[PDB]
Amino acid sequence: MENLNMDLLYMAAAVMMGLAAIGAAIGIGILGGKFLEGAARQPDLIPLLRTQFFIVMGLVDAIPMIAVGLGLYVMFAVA
């Protein structure tokens, strides 16, 4: 079951990352456009632009980063 939970996990990361990438991309762009629009609309939120970019992408990508991260953290590192 090691080779299965090994390949299945890695492979799961691919699917998970992709599916999560799609959904993540969709939402990031969703809230990203609106938030980015306002902030980018207000000259005083220029730093918000970048800050929000990383925050929205990171918070959304934190999910697969956490799943994949935890997986490989113990798998590739601890296994």
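Header lists the method as solution NMR.
Using N, Cα and C of the backbone, Cβ positions are placed for all residues, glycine too.
Under its mutagenesis annotations, Swiss-Prot gives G23 to D the following note: In uncE429; unable to assemble in the membrane. Under DSSP, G23 (mutagenesis position) is assigned to a helix (H, G or I) in the three-state scheme. Long-range neighbours of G23 (mutagenesis position) (same chain, six or more residues apart, CB within less than 8 Å of its CB): none.
In Swiss-Prot, a mutagenesis experiment is listed as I28 to V, annotated with the note In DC1; has a functional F0 as well as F1 part. However, the ATPase activity is inhibited. The number of other CB atoms found within 10 A of the CB of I28 (mutagenesis position), across every protein chain shown, is 20.
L31 to F appears in Swiss-Prot as a mutagenesis experiment; the accompanying note says: In uncE408 and uncE463; unable to assemble in the membrane. In the three-state DSSP scheme, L31 (mutagenesis position) falls into the helix class.
Here Swiss-Prot describes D61 to G as a published mutagenesis experiment; the accompanying note says: In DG 7/1; contains an enzymatically active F1 component, but no functional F0 component. Under the three-state DSSP scheme, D61 (mutagenesis position) falls in the helix class. Neighbour density for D61 (mutagenesis position): within 10 A of its CB lie 18 other CB atoms from the protein chains shown.
Its Cβ taken as reference, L31 (mutagenesis position) is surrounded by 13 other Cβ atoms within 10 Å in the chains shown.
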